[PDB]
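Chemist: The structure's right below; bear with me while I get my questions together.
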Amino acid sequence: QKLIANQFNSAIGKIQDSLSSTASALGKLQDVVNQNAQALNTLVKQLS
Amino acid sequence: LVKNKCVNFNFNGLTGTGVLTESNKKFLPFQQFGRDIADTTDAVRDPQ
Ligand SMILES: *[C@@H]1O[C@H](CO)[C@@H](O)[C@H](O)[C@H]1NC(C)=O
């Protein structure tokens, strides 16, 4: 029990640090926002 | 000019309707108009 608990806590700490450190860990969500913004910007730019 | 009201402005030829408000934040050193990312006028300098 003690070893498993220690491993689980260490894994939680490690994943928290990895998320807080790397910047490109959430591409799968930023891509949708960027695509929608691009579509809207192009649609507006079509006015001219 | 009347501010904070939906008016139909015309500054030196350029038309459009909207609400004209104080824009002390924007600084125009010698430029006339204003513009946005989507290429739309958003601030004008009063010729008077
Ligand atoms: C120019 O505009 C200012 C703004 O207050 C005004 O006082 C002045 O009389 C104007 N000049 C002329 C020649 O009317």
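Going by Swiss-Prot, the residues shown for chain A are 920-967, listed in order.
Using the three backbone atoms N, Cα and C, a Cβ is placed for every residue, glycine included.
Per Swiss-Prot, the features are:
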VARIANT   A:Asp950 to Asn  In strain: Delta/B.1.617.2, Mu/B.1.621
VARIANT   A:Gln954 to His  In strain: Omicron/BA.1, Omicron/BA.2, Omicron/BA.2.12.1, Omicron/BA.2.75, Omicron/BA.4, Omicron/BA.5, Omicron/BQ.1.1, Omicron/XBB.1.5, Omicron/EG.5.1
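Describe the structural surroundings of these features, if you would.
Modeler: In the three-state DSSP scheme, A:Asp950 (variant position) falls into the helix class.
In this chain, none of the residues that are 6 or more apart from A:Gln954 (variant position) has a CB less than 8 Å from its CB.
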Chemist: Within 10 Å of the Cβ of A:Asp950 (variant position), how many other Cβ atoms are there?
Modeler: 10
